[PDB]
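*Asks:* My questions will all concern the structure given below.
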Amino acid sequence: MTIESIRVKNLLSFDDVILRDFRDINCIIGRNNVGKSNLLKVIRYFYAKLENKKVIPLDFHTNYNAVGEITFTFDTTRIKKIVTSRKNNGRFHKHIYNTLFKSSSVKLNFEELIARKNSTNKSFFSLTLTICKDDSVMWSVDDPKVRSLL
Amino acid sequence: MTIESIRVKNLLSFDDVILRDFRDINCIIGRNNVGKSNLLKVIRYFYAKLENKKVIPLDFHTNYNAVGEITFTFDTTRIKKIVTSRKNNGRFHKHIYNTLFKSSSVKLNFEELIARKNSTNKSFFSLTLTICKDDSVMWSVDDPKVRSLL
Amino acid sequence: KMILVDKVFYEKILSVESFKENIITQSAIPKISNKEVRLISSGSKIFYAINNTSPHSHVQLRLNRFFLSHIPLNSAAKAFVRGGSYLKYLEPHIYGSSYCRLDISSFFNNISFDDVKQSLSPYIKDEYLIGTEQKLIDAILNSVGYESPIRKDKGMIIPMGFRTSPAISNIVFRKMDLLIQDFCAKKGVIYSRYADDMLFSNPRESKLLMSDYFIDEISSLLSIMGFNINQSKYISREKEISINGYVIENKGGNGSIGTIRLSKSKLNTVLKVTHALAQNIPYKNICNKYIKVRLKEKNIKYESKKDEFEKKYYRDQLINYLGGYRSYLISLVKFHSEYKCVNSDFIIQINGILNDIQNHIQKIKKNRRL
Amino acid sequence: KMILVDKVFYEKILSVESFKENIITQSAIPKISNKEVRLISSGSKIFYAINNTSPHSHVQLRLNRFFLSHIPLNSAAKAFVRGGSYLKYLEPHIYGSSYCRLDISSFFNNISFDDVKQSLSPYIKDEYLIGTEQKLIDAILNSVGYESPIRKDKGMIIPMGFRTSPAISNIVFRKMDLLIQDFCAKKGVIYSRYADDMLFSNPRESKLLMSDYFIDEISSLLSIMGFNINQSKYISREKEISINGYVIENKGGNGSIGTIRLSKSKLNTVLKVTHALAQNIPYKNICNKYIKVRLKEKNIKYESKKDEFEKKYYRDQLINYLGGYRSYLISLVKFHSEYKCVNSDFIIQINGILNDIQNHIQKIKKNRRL
RNA sequence: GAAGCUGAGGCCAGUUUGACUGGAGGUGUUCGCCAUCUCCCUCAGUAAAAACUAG
DNA sequence: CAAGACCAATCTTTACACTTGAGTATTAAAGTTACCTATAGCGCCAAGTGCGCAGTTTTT
DNA sequence: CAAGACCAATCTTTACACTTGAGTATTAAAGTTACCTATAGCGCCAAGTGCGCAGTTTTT
RNA sequence: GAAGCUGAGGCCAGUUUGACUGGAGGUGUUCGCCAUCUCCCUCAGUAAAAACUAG
């Protein structure tokens, strides 16, 4: 897969919405703009803030919360299979390992590293964008290199 | 007068610019867009944030400062003369006094109130908009009624 | 549209018949007297129970049903709210790498009635209910409030065990929910609250939740409305926390998702019960030894039959317990299936335990007919 | 474009001729030895002065002129910066209603040389200046650094009185300038700094600057690079503050502009000098009693004439003092005219004082020719 | 360990049989020598940066 | 004593290596960078024109 | 013990009063608000269809 | 004053000539009874809300 989940909390017309189990073709139907255009706006805003574009923050569904969160879970299993292999010693694979997969495999010990390698594992990378009440934006990963690579 | 001063610190192409002594006709000349359009953008942004419009924050002149400030000094001498008089007991004059001129005359004692009344005084109201590094905006006066009335 | 209860709303929908006499005779609705309130003692805690026959119970229940349920709340409050649960209270912290857990000392006893009046005032019309003697808001507060005879110093007190105490606590604490949520979010910390138990998690790599500064700041925020932090229950840990049995673990760093499982302490009682049922030790011993449920002789409804009555009651208690624990574990399973945050090996263990429970329940229901 | 000094830059523009021998012979540039440094004692403070004849003085002066002046700084640093002044350090606080003033204990003595190297590293190329023995950055730090023979424990130390110490202090403290500026601005407080003296002002109506929390937070921020707050110089006040003579006052609340004046303590010496000059007390007594300037007998340049020399020297000292104080007061007047923040009655008093000073200066210059 | 801070002495006043502490008053005040009005000598030693030379 | 919050650049943008479709241990070359600067009042020297290198306040 | 940070609405938008151009002590009417709701499983009663009002875990 | 917290008793073990403290072990660990693997009785008294009835 490519995207495991998208979660929006307290933004536009979304109270707490989680979308997952994405298939190869996703057909969106229903009454017009009851959240279709809102979901599109959420995704576009997240991907505009990913590339450090200065875009206006989204509105809150209810002002009785201080923040609104958009969480994207990327499925990086295939990229881990791409880079962890010995053959591909290229610069791009090396950079991808140093950025996305390090600082998560460093903490592990030998036994857990072996268990992760040998098992039919699935690897995920979760990135959360939080909008505070005063228009500030906070990421759950503070490295801009990670955001640009994603 | 109407506006006593406009001060911009660390925004767009402005390092620390103070404009004052405004006359009835102000002619702006010089090399094109060396700060003309930037001054217009600053004024438009301040007046859009005054009315609680969601507009994009301005860029910093240099990122070695945490904030950029726009200070507007309004000349409210005539409005004080308008409202402090006894004859005009209308609702609008009463609201203007309760919003703009109270909380600044309450602290005063009788002698200083008399001195302010009798002297050929000039009254000013200073409002500062501060943009932090994380796009947040802070006002030097936290009452939205003051901003809307201004 | 914000809810607004006025005199007609109280007369028709809320009072109905409970206070018809007091509203037609223009007599002030009185305080909840000590006669209507019984005082149970549970350890060091004291619980206040109102009699159902009193009109105060009816008006309180209808107040919960129609008025308190419509006032908006903060999303960080996961307790006593429509759709909230403990698992929902733990879920947002799977993304965190360090965990901190704080408690509020005597949450319900420290809720000042003045704060309750200030919180409920905008949602109640400023009218006079009875002539010019008693206000509508004061009558409703009479419905919700109480004076503890044990402690007359505080006067008005919101007691535990009433109909309306939890929801009123949530509404009055929405202010601190907002303040703490704003502070934590500006610090990058995920915050959630269940009753008086606050959980914070930092997903980044930092010692913020371990410093005394964080505790000092949360105490400073709580001090605005007079609350205090229970320092005996303050917990701070890295990479895993065992909160009252529920274990959250997240070893990874950037972009890692933790797992929520149950420690062996939680599973201890149910595993022992299943083993005892496999051991064919009688139902009376199973109920008494592990579940602490028993049929007191003074609680026998009828003297027509005793031994068969006790056998049926113990069988009912066992079937009820097994159904309840099965329901709890499927609550966990559904939470996993909808959020995908529970450990996979723990999921397998849960499935095995569930199959064992269902086999035992089938055996019990089959032996019922023999 | 960020400045970048490389080997050719050091050889041509900086070293010039001061270290020609050391650069052609490939011999390492040596530390500033104790022979080149004299130690003056001013109260409890010790000042380090390098001899002008040493090449270290020349390279330090050219380092100030060409390299340190190009590295960007933070706008909150109003000291030792092109265009900065004390009045500019006080000005942004006229809008504040409460004031707080903090000091850093031994600012220059607590500047670790490791922090200096880390700060200056990105602006200096990572090359080898002399073979593979000494690096360019290490040679420049040799130029700027020193080891105090009084305190050998700290090794490298930036001493007061050197050519490059103030600018290097500003560059190394830019990090804390940014951190404190961000914190104060997120709290709504106007912050400015002059050397080690930090001034904060809150324009809103709040007790933030008076609580111990603010001092604790500023101390916590300063602790990152090892600084400490001088608790003897901590000041907090409302509606006016008298900072070292300069008085800021702002009684009003929402949208009020304060006034900066000078207390009578600052004007005391100049008023007394003007009164003494009007009293026709001789110039020697005026210089000795109030100004503490005197001509020591060992400082007589030539023995050809003494009494006329002493009269001319005292007249020169008096004319210089009057010109200097007049210059200070017109600095105040220009600051007012450009910012409009000085008290009007104080402006009138300044004008009268200035006219008196000019009349006295004209009288002195006229009596010179008699 | 919390440093508080100041250069070394020679009269005179206040506290001491024999040495230590200050050398306009008024007024208000956040009590800070903080603000505002009016009216002791000697000898050392004194680094650097920055602003300012009314209009 | 003791600690969370430990600048912003540093040239920038794009990007697979191996044997042609799948792959289980750690950045970089390259096109553009892409253009910079000696020496401002004082001293040396031709010898009074022209060229080379004794203040205030605040921190303290 | 002790404190800075003490929600977000509450209907909303516009706006001079006095005698027609200048003025030295404290909000509001009004048009739209502008539309809302009794009573969800259990008990009473017609008497088995229809109408009115003995669990788990967590806080504790 | 910092409360720490628990319902009241009746054996047996450990500390006490006469009354007080616990009733699987292993392993690791942030040492928290915290996590993971394997395998004492009686009598009181027990308010409210919320989730959950696999698939």
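Looks like electron microscopy, 3.2 Å, at least that's what the header says.
Including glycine, each Cβ sits where the backbone N, Cα and C put it.
Pulled these from Swiss-Prot:
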- B:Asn33, B:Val34, B:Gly35, B:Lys36, B:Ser37: ATP binding site (BINDING)
- B:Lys36 to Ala: No longer protects against SECphi6 infection (MUTAGEN)
*Asks:* Give the three-state DSSP assignment (helix, strand or coil) for B:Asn33 (ATP binding site).
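*Replies:* The residue in question, B:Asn33 (ATP binding site), is coil (DSSP, three-state).
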*Asks:* When you measure from the Cβ of B:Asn33 (ATP binding site), how many other Cβ atoms are you left with inside 10 Å?
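*Replies:* So the Cβ neighbour count for B:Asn33 (ATP binding site) comes to 10.
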*Asks:* With Cβ-Cβ distance below 8 Å and at least 6 positions apart along the chain, what are the contacts of B:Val34 (ATP binding site)? List them in sequence order.
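*Replies:* Counting only residues 6 or more apart in sequence, the Cβ neighbours of B:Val34 (ATP binding site) under 8 Å are B:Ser13.
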*Asks:* Other residues near the ATP site, CB within 8 A of the CB centroid of B:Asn33, B:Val34, B:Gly35, B:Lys36, B:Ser37?
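*Replies:* Not counting the recorded site residues, we get B:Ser13, B:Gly30, B:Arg31, B:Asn32, B:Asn38, B:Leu39.
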